Amino acid sequence: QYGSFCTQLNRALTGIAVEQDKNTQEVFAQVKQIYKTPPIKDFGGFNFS
Amino acid sequence: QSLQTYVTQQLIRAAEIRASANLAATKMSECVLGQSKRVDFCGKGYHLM
Amino acid sequence: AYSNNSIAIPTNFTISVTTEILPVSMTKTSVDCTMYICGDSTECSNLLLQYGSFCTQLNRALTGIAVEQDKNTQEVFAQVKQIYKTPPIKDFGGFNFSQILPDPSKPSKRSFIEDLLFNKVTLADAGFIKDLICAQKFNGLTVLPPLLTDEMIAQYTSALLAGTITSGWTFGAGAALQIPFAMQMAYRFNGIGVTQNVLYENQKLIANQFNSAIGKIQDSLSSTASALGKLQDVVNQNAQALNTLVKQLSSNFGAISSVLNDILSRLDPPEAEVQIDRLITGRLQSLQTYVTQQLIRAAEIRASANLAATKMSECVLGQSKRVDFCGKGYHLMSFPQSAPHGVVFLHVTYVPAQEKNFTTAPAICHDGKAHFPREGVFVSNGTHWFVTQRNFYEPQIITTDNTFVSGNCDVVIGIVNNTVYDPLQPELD
Amino acid sequence: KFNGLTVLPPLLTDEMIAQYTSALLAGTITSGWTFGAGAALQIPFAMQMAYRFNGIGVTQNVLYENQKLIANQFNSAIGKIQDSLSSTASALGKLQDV
Amino acid sequence: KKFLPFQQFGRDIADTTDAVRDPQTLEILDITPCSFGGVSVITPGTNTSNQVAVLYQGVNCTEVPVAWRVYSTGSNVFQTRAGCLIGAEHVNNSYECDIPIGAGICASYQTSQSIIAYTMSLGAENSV
Ligand SMILES: *[C@@H]1O[C@H](CO)[C@@H](O[C@@H]2O[C@H](CO)[C@@H](O)[C@H](O)[C@H]2NC(C)=O)[C@H](O)[C@H]1NC(C)=O
Ligand SMILES: *[C@@H]1O[C@H](CO)[C@@H](O[C@@H]2O[C@H](CO)[C@@H](O)[C@H](O)[C@H]2NC(C)=O)[C@H](O)[C@H]1NC(C)=O
Ligand SMILES: *[C@@H]1O[C@H](CO)[C@@H](O[C@@H]2O[C@H](CO)[C@@H](O)[C@H](O)[C@H]2NC(C)=O)[C@H](O)[C@H]1NC(C)=O
Ligand SMILES: *[C@@H]1O[C@H](CO)[C@@H](O[C@@H]2O[C@H](CO)[C@@H](O)[C@H](O)[C@H]2NC(C)=O)[C@H](O)[C@H]1NC(C)=O
Ligand SMILES: *[C@@H]1O[C@H](CO)[C@@H](O)[C@H](O)[C@H]1NC(C)=O
Ligand SMILES: *[C@@H]1O[C@H](CO)[C@@H](O)[C@H](O)[C@H]1NC(C)=O
Ligand SMILES: *[C@@H]1O[C@H](CO)[C@@H](O)[C@H](O)[C@H]1NC(C)=O
Ligand SMILES: *[C@@H]1O[C@H](CO)[C@@H](O)[C@H](O)[C@H]1NC(C)=O
Ligand SMILES: *[C@@H]1O[C@H](CO)[C@@H](O)[C@H](O)[C@H]1NC(C)=O
């Protein structure tokens, strides 16, 4: 007898849930080739291990 | 009534997280993929990498 | 292929044009309580006065949103306060701007691409003096017209383009100062680290690439459908919310009927009150939900509008150096266009290609002295040594005018032997 | 969970994110800032640091004559980061709050 | 509307009747709501003068005379895309906007003083 309160609530929560994955995609997917570092580590004396 | 309170506060928190995620995306794009000249955007001192 | 004495340098380049869409504003709406809740009923109104000031608050909230919209548009577009014009003669060095400049043969002087954009998006509720439209409107719901018509925003955009292409970045700092277009482009290469004689010797090539890129934008826009999703989403969300608000007038909330005139035309007052009160509670709750969600959406749109204002100031009126702020590549310049409820930027960018392999060294030992490059890098063609600039392969002999001396050659790791040619001695030779 | 409440899993697992991060570091240290503008172009590391001093107004001369000093300071700084992280507790307050 | 012989009403999305059949002469009548809208009062400051103009929003002018009434005598009634404006006179010049009325129209208080309504101006014109 109250109509559409529950479709509204579910709709809101779904919107939030999708926005989360959008956030992560934006932050991390800045490249679209997966580079690798060479096996030899002659970086001039700096050390990234 | 309890559900409505829950959903409203969740929407506000989601907005805050979105703002923070946009900031993090900008820092990834400008401090990591380049060399920044904006002061104190990427640490205290003169930025190298 | 990392190695400790190998470098790769590009030999050619490419001019790239890309697009970016941003929302700016949304639709202004107004709702009246005493009509939405107690339509045309005095008993209901006297019953509603017992809640005090809910309805005044609701109206204040909605008015605040409505004004903020016009503020948004004003900030984004009104960056100039003289209406520049482009000359009748179009000797722009070989570049062709025909598809983005205004067109007089239309009632609204919009360009070609702005027409495509205005046909792609299916707006509703234009608001001007007057379908779900009337069904909605008949219950206290109204739509207001914006302050800046659609023919003024086009004038603003055409002013910005005319200024940009006739004067450069000078009109954003003072009075507009003219300068030929080719020399403007030479300046904009010195901006990204490429010597300026590279343009004067590849001028036709660059012009052709720019024109072709614009053509591709044109057809890609004229064909594909889902380019402008970001704006359509705004429209859809507003329509949906308003629709559900109207539907909520059919519910009982526990009374005998959802029609107020039936409750009034059957029962006597002392029992009609018990029912009308239930209706009032339900409908009041419905308005509060509507208004809250509208406030949150308005906040989102404001954030996006501030971003668009920043991009206008920094990408169009100047040359940006922040990475990926105005496209992918090294930024050269940008152009604005208007779309229903938002803006579209076209970013022109430089991208290197055609790279090759060389061997390199950090310094040169000549006579117990170490020479370093003033600007550029040392490369080896296999047998000989040259200096070059870092972004475009162009080799030159090593002399004492493009290198400087510092110290002896006992401490640098990886220094090589060669000869450094003195320009004056051959004159004295 | 037993009253209508559920939690959904994220789309990107925790190994995909690590792959992305390793890609970014490998590109940065092998090619510089070029992989963010186009193709990746290789260049020795010491020369890339010389460029990055020219970026802040110090002559590139200064690096080549002070290379081991700089390398040692960088290594020591990384060491302090790791142990200070391995000791103190409240470094990551910002995330725990969420 | 072509009510089929067995039908009697027509309803709305909000459950309101919007067509009906006359119970004696069996013919179909549409029902439409009467007119409504807001009322906006445009005023310079009270410190400057005690005169005002009135805007009836979204209402074609004719229906204002149909339905205080010491103004609707007019002599300066004017029709804008935002509604029907009463108590202000139309000029042909263009100035910069002072009080925003809407749809590209603004109003101000100037010269023997009165309230004028005009089309706002974007700025001076210039050719490089
Ligand atoms: C380069 O990689 C690391 C760091 O320099 C060295 O391996 C370890 O690194 C820790 C870091 O605190 C240091 O204590 C030591 O140098 C190493 N620890 C142990 C237990 O061996 C590595 O030796 C460095 N050098 C090379 C050639 O890789
Ligand atoms: C520069 O030389 C390197 C080394 O020869 C080239 O990298 C090699 O390319 C071939 C062809 O794709 C591969 O089969 C080898 O595996 C690569 N070597 C390594 C270590 O990965 C590189 O292609 C050359 N640069 C250009 C622009 O051609
Ligand atoms: C700039 O490009 C436009 C293309 O959009 C050129 O206009 C076309 O010119 C050809 C040449 O005869 C005509 O066949 C087309 O019908 C024209 N298109 C339109 C839409 O008018 C224009 O000529 C170019 N500028 C210059 C100076 O040549
Ligand atoms: C740089 O790239 C351009 C584009 O590929 C080369 O110019 C093109 O050459 C091909 C074949 O001659 C043709 O498409 C045209 O002559 C050019 N294209 C355009 C759009 O003008 C150019 O030769 C390359 N640079 C060098 C030094 O080879
Ligand atoms: C370039 O290298 C070749 C050997 O591959 C050499 O013969 C030539 O002389 C070099 N360049 C010049 C200008 O001599
Ligand atoms: C580069 O690597 C080679 C590999 O043997 C090494 O001999 C040399 O010292 C390294 N450094 C240079 C060439 O500056
Ligand atoms: C305006 O009102 C009177 C003049 O009518 C004047 O004395 C007063 O100081 C003014 N106040 C303001 C706020 O302008
Ligand atoms: C106003 O109404 C008159 C007749 O009632 C009509 O002729 C006129 O077109 C209307 N104008 C507008 C703007 O609605
Ligand atoms: C003055 O305004 C009237 C209508 O108010 C219009 O018909 C006329 O063309 C205008 N004059 C000029 C010079 O614009």
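Chain C is numbered as in Swiss-Prot; the shown residues are, in order, 706-835, 848-1146.
Each residue, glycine too, has its Cβ placed from N, Cα and C.
Record features (Swiss-Prot):
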type    : residues         : note
VARIANT : C:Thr716 to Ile  : In strain: Alpha/B.1.1.7
VARIANT : C:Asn764 to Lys  : In strain: Omicron/BA.1, Omicron/BA.2, Omicron/BA.2.12.1, Omicron/BA.2.75, Omicron/BA.4, Omicron/BA.5, Omicron/BQ.1.1, Omicron/XBB.1.5, Omicron/EG.5.1
VARIANT : C:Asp796 to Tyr  : In strain: 19B/501Y, Omicron/BA.1, Omicron/BA.2, Omicron/BA.2.12.1, Omicron/BA.2.75, Omicron/BA.4, Omicron/BA.5, Omicron/BQ.1.1, Omicron/XBB.1.5, Omicron/EG.5.1
VARIANT : C:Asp796 to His  : In strain: B.1.1.318
VARIANT : C:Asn856 to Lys  : In strain: Omicron/BA.1
VARIANT : C:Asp950 to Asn  : In strain: Delta/B.1.617.2, Mu/B.1.621
VARIANT : C:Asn969 to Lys  : In strain: Omicron/BA.1, Omicron/BA.2, Omicron/BA.2.12.1, Omicron/BA.2.75, Omicron/BA.4, Omicron/BA.5, Omicron/BQ.1.1, Omicron/XBB.1.5, Omicron/EG.5.1
VARIANT : C:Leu981 to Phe  : In strain: Omicron/BA.1
VARIANT : C:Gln1071 to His : In strain: Kappa/B.1.617.1
VARIANT : C:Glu1092 to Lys : In strain: Theta/P.3
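Structure coloured by features recorded in Swiss-Prot.
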residue   : record           : DSSP class
C:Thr716  : variant position : coil
C:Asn764  : variant position : helix
C:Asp796  : variant position : coil
C:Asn856  : variant position : coil
C:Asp950  : variant position : helix
C:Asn969  : variant position : coil
C:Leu981  : variant position : helix
C:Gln1071 : variant position : coil
C:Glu1092 : variant position : coil
What does the structure give for the C-alpha distance between C:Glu1092 (variant position) and C:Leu981 (variant position)? Integer Å is fine.
90
Within 10 Å of the Cβ of C:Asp950 (variant position), how many other Cβ atoms are there?
11
Let me know how many other Cβ atoms fall within 10 Å of the Cβ of C:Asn969 (variant position).
15
Spatial neighbours of C:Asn764 (variant position) that are distant in sequence (at least 6 apart) but have CB under 8 A:
C:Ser735, C:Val736, C:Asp737, C:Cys738
So among C:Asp950, C:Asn969, C:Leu981, all listed as variant positions, which is physically nearest to C:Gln1071 (variant position)? Use the C-alpha atoms.
C:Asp950
Any idea what the Cα distance is from C:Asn856 (variant position) over to C:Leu981 (variant position), rounded to a whole Å?
19
So for C:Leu981 (variant position), how many other CB atoms are inside 10 Å of its CB?
16
I'd like to know which of the variant positions C:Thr716, C:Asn856, C:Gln1071 has the most other Cβ atoms within 10 Å of its Cβ.
C:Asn856
Count, for each of the variant positions C:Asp796, C:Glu1092, the other C-beta atoms lying within 10 angstroms of its own C-beta, and report the residue with the smallest count.
C:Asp796
Please tell me which one of the variant positions listed here (C:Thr716, C:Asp796, C:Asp950, C:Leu981) sits closest to C:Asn969 (variant position), measuring Cα to Cα?
C:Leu981
Spatially, which candidate from the variant positions C:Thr716, C:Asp796, C:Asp950 is nearest to C:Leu981 (variant position), comparing Cα atoms?
C:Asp950
Are any of the variant positions C:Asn764, C:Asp796, C:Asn856, C:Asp950, C:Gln1071 near chain E, where near means a Cβ under 8 Å from a Cβ there, and if so which?
C:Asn856
Variant positions in contact range of chain A, given that the Cβ distance is under 8 Å, out of C:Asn764, C:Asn969, C:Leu981, C:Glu1092:
C:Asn969
Given C:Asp950 (variant position) and C:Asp796 (variant position), what distance in Å do their CA atoms have, once rounded to a whole number?
42
